[PDB]
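Q: Following this message is one structure expressed as structure tokens.
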Amino acid sequence: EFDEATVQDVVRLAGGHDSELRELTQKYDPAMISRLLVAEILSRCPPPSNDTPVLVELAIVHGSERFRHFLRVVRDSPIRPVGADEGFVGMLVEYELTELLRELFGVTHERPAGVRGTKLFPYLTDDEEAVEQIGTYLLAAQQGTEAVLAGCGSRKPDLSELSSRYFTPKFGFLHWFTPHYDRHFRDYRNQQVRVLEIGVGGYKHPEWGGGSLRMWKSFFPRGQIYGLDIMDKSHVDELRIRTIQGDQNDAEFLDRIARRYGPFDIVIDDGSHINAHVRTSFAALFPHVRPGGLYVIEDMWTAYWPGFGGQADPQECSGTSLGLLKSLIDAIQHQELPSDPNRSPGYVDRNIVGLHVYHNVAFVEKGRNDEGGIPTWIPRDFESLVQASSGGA
Amino acid sequence: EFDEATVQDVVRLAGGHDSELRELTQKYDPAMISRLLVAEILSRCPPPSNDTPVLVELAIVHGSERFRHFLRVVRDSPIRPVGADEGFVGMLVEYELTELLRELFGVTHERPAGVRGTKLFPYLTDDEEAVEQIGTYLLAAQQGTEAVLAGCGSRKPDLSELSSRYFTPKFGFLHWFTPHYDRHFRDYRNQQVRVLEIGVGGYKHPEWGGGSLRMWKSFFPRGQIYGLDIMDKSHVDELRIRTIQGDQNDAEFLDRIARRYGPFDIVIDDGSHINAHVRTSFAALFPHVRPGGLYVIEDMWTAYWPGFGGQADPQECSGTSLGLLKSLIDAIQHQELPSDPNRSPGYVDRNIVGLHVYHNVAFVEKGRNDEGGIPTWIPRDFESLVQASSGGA
Amino acid sequence: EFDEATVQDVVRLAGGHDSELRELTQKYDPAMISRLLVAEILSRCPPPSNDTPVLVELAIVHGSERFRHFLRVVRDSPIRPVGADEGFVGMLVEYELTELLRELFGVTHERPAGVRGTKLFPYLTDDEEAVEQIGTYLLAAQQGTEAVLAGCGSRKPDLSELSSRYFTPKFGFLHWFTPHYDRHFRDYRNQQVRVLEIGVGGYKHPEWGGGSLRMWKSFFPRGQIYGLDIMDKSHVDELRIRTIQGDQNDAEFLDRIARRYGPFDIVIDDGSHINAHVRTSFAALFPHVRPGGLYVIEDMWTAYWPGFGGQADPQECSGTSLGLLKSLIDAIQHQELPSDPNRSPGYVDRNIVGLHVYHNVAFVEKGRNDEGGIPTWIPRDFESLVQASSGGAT
Amino acid sequence: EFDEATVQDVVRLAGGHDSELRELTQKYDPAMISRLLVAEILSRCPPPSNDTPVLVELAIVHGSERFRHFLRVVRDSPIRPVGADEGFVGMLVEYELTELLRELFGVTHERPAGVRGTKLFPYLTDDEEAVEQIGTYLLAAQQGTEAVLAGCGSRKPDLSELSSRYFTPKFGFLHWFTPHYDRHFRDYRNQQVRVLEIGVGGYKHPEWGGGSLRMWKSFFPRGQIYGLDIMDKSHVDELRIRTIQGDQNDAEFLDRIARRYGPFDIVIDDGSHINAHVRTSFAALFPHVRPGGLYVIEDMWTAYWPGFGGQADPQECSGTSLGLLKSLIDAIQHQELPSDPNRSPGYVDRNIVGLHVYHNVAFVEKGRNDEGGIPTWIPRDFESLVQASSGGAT
Ligand SMILES: Nc1ncnc2c1ncn2[C@@H]1O[C@H](CSCC[C@H](N)C(=O)O)[C@@H](O)[C@H]1O
Ligand SMILES: Nc1ncnc2c1ncn2[C@@H]1O[C@H](CSCC[C@H](N)C(=O)O)[C@@H](O)[C@H]1O
Ligand SMILES: Nc1ncnc2c1ncn2[C@@H]1O[C@H](CSCC[C@H](N)C(=O)O)[C@@H](O)[C@H]1O
Ligand SMILES: Nc1ncnc2c1ncn2[C@@H]1O[C@H](CSCC[C@H](N)C(=O)O)[C@@H](O)[C@H]1O
Ligand SMILES: [Mg+2]
Ligand SMILES: [Mg+2]
Ligand SMILES: [Mg+2]
Ligand SMILES: [Mg+2]
């Protein structure tokens, strides 16, 4: 539907001040921008709760133009555009194009009022039949409007709820990841993030997968989401979600896609869960995580299982994902090693500043690890330290 | 020192992703950007607490270039650059140019580590008299470094403390404004705001004034501050602060400066406090407040005083700043008036969505006031409403 | 079963440290506390989304005791305690009693893990019949568990969504209040608030009303909610929600109930919308709002309508709700009035520190208004002020 | 003067609603409560910036009683109570006793106005002598008042700044810990925390140490701070800070003090940095951390140094603090281990739900680790998992 470079540019300019919003609406056809925003809104809207179907008219204004979209809203159906004559219009919602840009893709504070105009029952002519129409549609029009307006803003969603909405197992039964994802990701939400997740989902099934990609799209209103899978997943692609076919164990492939699409604020490994793959992808992609970014590994349970290249004995971890996580502790501490002119700190040593481990999910913080080791003039035995620190007492 | 349009462009690009940061460093000379960032850092640093004077070397790296700045840090003096030989270097602080841009002017999450490199006592050769140097400088180097690093980030300051630091009476004695300012302004801090304050301070004194402008500059890390005063205040101008000479009671002048420098996220009237002036400035400048922005009026105490054009009787308020505020309540409510084809809502009616009043300070929220009045089918008397709302009971 | 004084005492102690949690479970029978917590959980749970009915076992543990509750979870039905044999148990959720107290009623940080134990398919025999059962109940058990767990915590809800859920017109069609309520109320959520709303809803209908009271109960996990209505609303009452029958225009009655149930952190007038009533209730109840609390008035539109005692001319506001709000501006500013020996500041003058007005909703901040007026040595005319502030410069 | 049990009880009640505040001021002598609050305020005040010495009168009112405290405020000196005649009174600050309790020790929202009354130059006679006094004391009174008022609230401090102020090496030169401490601790600030830090500071010096204990007291307005040191540190003790003399390597002693003073929301090891000691203290004290609490270890650098019982080879970590941290990863993952009837999960296994490692500082999250391992019906090899997850597609 929309060119990815264009969408990213729209998001980039929408994040600016008045001059950037004006630049955007000058650079691109306002009609096209309007269609882009409607596409985003349709994916952003929560599930409708109204049993009686209603229409919500969304009118987008720019200059002398008015782009009218009639949205059919009913429980157990996705919100979709229809013809004006295809139901009862419960509400007219009016946005200025630049205001809707700010609300969806802007860097903005929460605005409790004044972002739009609203005209209830906009075509209900005041005659004898009106009272009947009011009784039938009053509740449904309130519920339908609430759903559409929720899709016109950037309010922070509940990851646990999105997980269930999108049929991904991140929370609720096998796993309990989303509170950790929320804590680690929420501070990135006003940024134009590039997120790469390895493992789109659905494996060989021709129709399944994409639930977690949808989740990140919903969570990051200004984000671009990339999903990597060995199987074709092009049926998942939509506005702000691109899938790529390839093997996470192919370092040459990883180089090309990282240099094409990166650098990434967030990389998540939810792929094969083969231990060697986890290690290969980390080695290849950690360099392409932005400073201040995150590398996440999901499902370390496979570290203990030979069928995934793991080992039943937790101490025999040299080739496992948990062996990697343990080594990252030494990487963090590398500046504390006794000096050796024959030893140079490696890339990971120099570039990890935090490790967070929870049950079956770990977060690695990318950044410059150059705080300085304990200086040579601090004693390297306890008694000497006490003496040095006691001021002659 | 620096071209205002360049500074604004630097801040605009610094708020972007990797591509915008690369664009910035390609567009402008990295040496010039380095000097710009140092200028910002020097204004951002808190007062040093160290009694013993130390140097903190700040090295800014970009490609093969390394821009070194030696900052003299001592209690009761502003941090300033000096020659490398002008004291003991307690700390070397290393930043990549693009990382420092992000930390000062970026749209960024809080980064608790990994933004810089640090090398303590960087030139202290390990001979016999190092012990002496360590004892003299250990505490001062810690304190000096803490001060410099505070100036290298975008942590939210305390407005009440800035008010004392910059000698403005917003808090502590006559007035208690800063907690309200903090509550209303804090959500704007990751935006590239344009703030206009009427009333620079110092009146006719050739050297005084500018304290509140410095406060806003400190509070809004990506902001451009404008100060309007009838007296010349050009001595106040610095990076991100421009003063303008003119009369707040001159509507033509206000049009020109608003269209030249606006639209404004925030406008504050702290000027003459003449009631007619407050009302004139509001009428002229409210249209130039951005939707989602704020118009602030300070010092409404003058509403009661003839010498400022006010009235001792609080009921005789048709020409006072408090009369204005009272009328804003009706403006907010204007859609609830009974219909009249001879009456059109005015500009303020259509554009106010909130009013906040505290002792001697009021905040007006700019936005589209078009929610819809109570529909005609809601009864206009109590009994009729009760009967209509009771379902036949 | 649950005495109001007991519930409030449970909430009070639950907000404490380890010594208070131990005190609570020693003071009261753990079995009763367990039932009370389950009652709360049932009201907190979001609507279930699973088509296939499942059971979630909630086991509350204290000492050598284990209180087992089997909760039936299915879309379009309220979550209800059933017998162990009345369905497939998709999940066992285990909470220590003191931990569940902290999670529902405590003053606590967000805890992303470690508050409970979970055992999926807890009674599913590992045999040839398992695979079909897994296929049938996997998604339903996940969705069922999520709904229950959401009810076992204190996460802030979306007020706008609750408006549609509880059928109150605070947001979505006629009004757009909830974002303002959220901004003004969210900072109170870890306090044991007492909230009084005038106007329960439903008017004379024998079944309708209570939606906004439910909303405040959900928003304030440690709160006690009171609803006043001229009509009987006893069918609305549930844990942490009490309704009172009476007239908001009776000042002596208002003082009686305020003494009995106050002081209130929050009072909301969403009642008759008769202008005289709004003014009577405010004068009577503002003194019973806590310092740091809020008095809220909803639906000021009636200020312009003679059918509610209003006036079409906005300047004729001496008897309207908007006239009251305008007067609150002068009350805030009262210390700035010129000196007068026979004029003394009134109660409202001395006790208002903020006013917030939005379309059809206003928030009044109760607190000590005693900052001091501009001192007499600050000049009372512009030209003299310039001179006094210029340090001799001419 | 102030009994520790009494201080903790005051904080406990101050955190309640109106009924608890009334109970507090009925249970204890209001004059004593006012002295207690003044002692707290004095420790909370930031360094004064005014060159000219001023007095700020703090008047605490309860019932018909008025407790007057005259505070001397000048740069480079701690704020201290003096006689009324010992300087110029720049400002009178008035608090009701229950309001000051809420502001210092309450569970409260931020209140931007209405908490107090202020009367500038309260005893300055309006005559020909006033103008000179105003000129001398205007700026000093403003800055003086600002310092005192900052001490009368519960605003979050900057931990990095406090590190410089209290002379502790947590941030600025050798270490860069405070941003991590802020991130992990800030959500606890509303709670009546019990914090134990091993290592008070100063080692054998008779006067040095205590900086980090002061830091935690400042950061946690409702907290009780405990500091363990092998050396006597009784000179550090003040309101809400207790030092304990003893050896962190004595597990039986550690259990004794943990029973006496716990359970702890937060334990920090910043002690000897001997590897055996770090491991002993963790095993002994982790059971005494509350669910939802934190165990913090500082200065793991010593893991690499034989002079602290460490090893230069990072792989030789079986006895080091880093070996402990690595093992906690397996503890977190313990439910994923293949079945073994003779193997039983240990205490740490069952009670760790998170691990955070930064340069020279690590945070361990205490909680119930009982989420359940991957079920037996999820295939234990990649190829079988592909097949089971592909719905028949080949
Ligand atoms: N070597 C490899 N490289 C890339 N993807 C692989 C792979 N081996 C398996 N996969 C894919 O990894 C996916 C794991 S399932 C991913 C689930 C998804 N993240 C969610 O939460 O909804 C499967 O779709 C599988 O096809
Ligand atoms: N008609 C007019 N137009 C613009 N500025 C005016 C004016 N009359 C007075 N002023 C200026 O308004 C200022 C008021 S004092 C401003 C103080 C400043 N906002 C602070 O907080 O520090 C004086 O500097 C005075 O010169
Ligand atoms: N004099 C009076 N005193 C108290 N309540 C009154 C009253 N006159 C009318 N009411 C009640 O005020 C209510 C107004 S409707 C309240 C709606 C509710 N707050 C909600 O948001 O869902 C009606 O139930 C009506 O019975
Ligand atoms: N075995 C032991 N048990 C308890 N404390 C010990 C100990 N060995 C050394 N110590 C104490 O541990 C302290 C380490 S220095 C602590 C510094 C302090 N936390 C701060 O940040 O300012 C010294 O005071 C030393 O006396
Ligand atoms: Mg997964
Ligand atoms: Mg002013
Ligand atoms: Mg209402
Ligand atoms: Mg230490």
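Chain C is numbered as in Swiss-Prot, which gives 6-399 for the residues shown.
Backbone N, Cα and C atoms are what each Cβ position is placed from, and that goes for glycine too.
Feature annotation from Swiss-Prot assigns S-adenosyl-L-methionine binding site to C:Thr173, C:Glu202, C:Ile203, C:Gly204, C:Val205, C:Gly206, C:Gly207, C:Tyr208, C:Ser217, C:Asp234, C:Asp252, C:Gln253, C:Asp275; the stated evidence is experimental evidence. As a published mutagenesis entry, C:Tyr208 to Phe appears in Swiss-Prot alongside the note: Decreased catalytic activity. Positions annotated as Mg(2+) binding site by Swiss-Prot, on the basis of experimental evidence: C:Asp275, C:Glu303, C:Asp304. Here Swiss-Prot describes C:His278 to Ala, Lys or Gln as a published mutagenesis experiment; the accompanying note says: Abolishes catalytic activity. Feature annotation from Swiss-Prot assigns active site, proton acceptor to C:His278. Quoted from Swiss-Prot, the note on mutagenesis experiment C:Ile279 to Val is: Slightly increased catalytic activity.
So that I understand the layout, could you describe where these features sit and how close they are to other parts?
A: Following the DSSP three-state reduction, the secondary structure of C:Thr173 (S-adenosyl-L-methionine binding site) is coil.
For C:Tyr208 (mutagenesis position), the same-chain residues 6+ apart in sequence whose C-beta sits under 8 angstroms from its C-beta are C:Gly214, C:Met236.
The Cβ of C:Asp304 (Mg(2+) binding site) lies under 8 Å from the Cβ of C:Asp275, C:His278, C:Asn365, C:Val366, each on the same chain and at least six residues away in sequence. The DSSP secondary structure for C:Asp304 (Mg(2+) binding site) is coil.
Reduced to three states, the DSSP call for C:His278 (mutagenesis position) is coil.
Taking Cβ-Cβ distances under 8 Å and a sequence separation of 6 or more, the neighbours of C:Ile279 (mutagenesis position) in its chain are C:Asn254, C:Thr307, C:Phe313, C:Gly314.
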Q: Helix, strand or coil: which one is C:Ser217 (S-adenosyl-L-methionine binding site) in, per DSSP?
A: helix
Q: Please check each of the recorded positions C:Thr173, C:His278, C:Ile279, C:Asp304 and report the ones with a CB atom less than 6 Å from an atom of ligand 1, ordered along the sequence.
A: none
Q: Compute the centroid of the Cβ atoms of C:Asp275, C:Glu303, C:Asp304, then list the same-chain residues not in that set whose Cβ lies within 8 Å of it, in sequence order, for the Mg(2+) site.
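A: Apart from the listed residues, the neighbours are C:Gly204, C:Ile273, C:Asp274, C:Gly276, C:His278, C:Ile302, C:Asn365, C:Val366.
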Q: Inside 10 Å of the Cβ of C:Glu303 (Mg(2+) binding site), count up the other Cβ atoms and send me the figure.
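A: For C:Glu303 (Mg(2+) binding site), the 10 Å Cβ neighbour count is 23.
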Q: Using the alpha carbons only, what distance in Å do you get between C:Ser217 (S-adenosyl-L-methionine binding site) and C:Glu303 (Mg(2+) binding site) once rounded?
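A: That comes out at 12 Å between the alpha carbons.
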Q: Where the criterion is a Cβ under 6 Å from an atom of ligand 7, which of the binding-site residues C:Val205, C:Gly207, C:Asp275, C:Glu303, C:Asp304 meet it?
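A: Close enough to ligand 7 are C:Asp275, C:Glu303, C:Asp304.
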Q: Listed in sequence order, which of the recorded positions C:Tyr208, C:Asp252, C:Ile279 sit with a CB under 8 A of chain B?
A: C:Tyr208, C:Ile279
Q: Compute all pairwise C-alpha distances among C:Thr173, C:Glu202, C:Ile203, C:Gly204, C:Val205, C:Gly206, C:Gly207, C:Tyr208, C:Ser217, C:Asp234, C:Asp252, C:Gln253, C:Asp275, the residues listed as binding S-adenosyl-L-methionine, and give the largest one in whole angstrom.
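A: Comparing all Cα pairs, the maximum is 22 Å.
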Q: Name the residue among the binding-site residues C:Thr173, C:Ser217 whose Cβ has the smallest number of other Cβ atoms within 10 Å.
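A: Lowest Cβ count within 10 Å among the binding-site residues (C:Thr173, C:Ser217) is C:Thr173.
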Q: When a 10 Å sphere is centred on the Cβ of C:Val205 (S-adenosyl-L-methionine binding site), how many other Cβ atoms does it contain?
A: 27
Q: Whole-number Å only: compute the distance from the Cα of C:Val205 (S-adenosyl-L-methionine binding site) to the Cα of C:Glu303 (Mg(2+) binding site).
A: 13
Q: To the nearest whole angstrom, state the Cα distance for the pair C:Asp252 (S-adenosyl-L-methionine binding site) and C:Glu303 (Mg(2+) binding site).
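A: About 17 Å separates the two Cα atoms.
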Q: Looking only at C-alpha atoms, tell me how far C:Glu303 (Mg(2+) binding site) is from C:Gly207 (S-adenosyl-L-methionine binding site), rounded to the nearest Å.
A: 16
Q: In the structure shown, with every protein chain counted, which of the binding-site residues C:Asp252, C:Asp275 has the densest set of Cβ atoms within 10 angstroms of its Cβ?
A: C:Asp275
Q: Cβ-Cβ under 8 Å from C:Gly207 (S-adenosyl-L-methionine binding site), same chain, 6 or more residues apart: which ones?
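A: Set apart from C:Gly207 (S-adenosyl-L-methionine binding site) by at least 6 residues yet with Cβ under 8 Å, we have C:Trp213, C:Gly214, C:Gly215, C:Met236, C:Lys238.
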